[PDB]
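Just below is one structure, and these are the notes that go with it.
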Amino acid sequence: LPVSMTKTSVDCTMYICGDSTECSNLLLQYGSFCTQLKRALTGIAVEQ
Amino acid sequence: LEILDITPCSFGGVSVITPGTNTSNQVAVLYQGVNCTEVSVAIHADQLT
Ligand SMILES: *[C@@H]1O[C@H](CO)[C@@H](O)[C@H](O)[C@H]1NC(C)=O
């Protein structure tokens, strides 16, 4: 019986816009879309 | 005409340990998945974002 999976901590800016200030700025125009993803990944780690 | 690799800068994560601010104000910091002999020289170079 499996008990847990590998815990992941993907990051919005580093994954999407690697060290690009303009790209990060245009990501900020998307609102808090990805803070949800960070919170959900923290959650999945916590449940593991 | 030689071969050179390419590596991540230092990509990692920062987690902050703290008791309730109603209890104290001291903090201790984490640096996720990075040998921090590398950040110890990094703070000396002040290259830490
Ligand atoms: C990470 O740990 C120490 C401290 O830096 C050193 O042996 C070396 O940098 C790394 N060791 C391994 C086994 O990756």
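Chain B residue numbers are taken from Swiss-Prot; in order, the displayed residues are 582-630.
The way this entry was determined, per its header, is electron microscopy, 3.9 Å.
Note: Cβ is positioned from N, Cα and C throughout, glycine not excepted.
Record note (Swiss-Prot) on the natural variant B:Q613 to H: In strain: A23.1. DSSP gives B:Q613 (variant position) a strand state.
For B:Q613 (variant position), the count of additional Cβ atoms within 10 Å of its Cβ stands at 10 [all protein chains shown].
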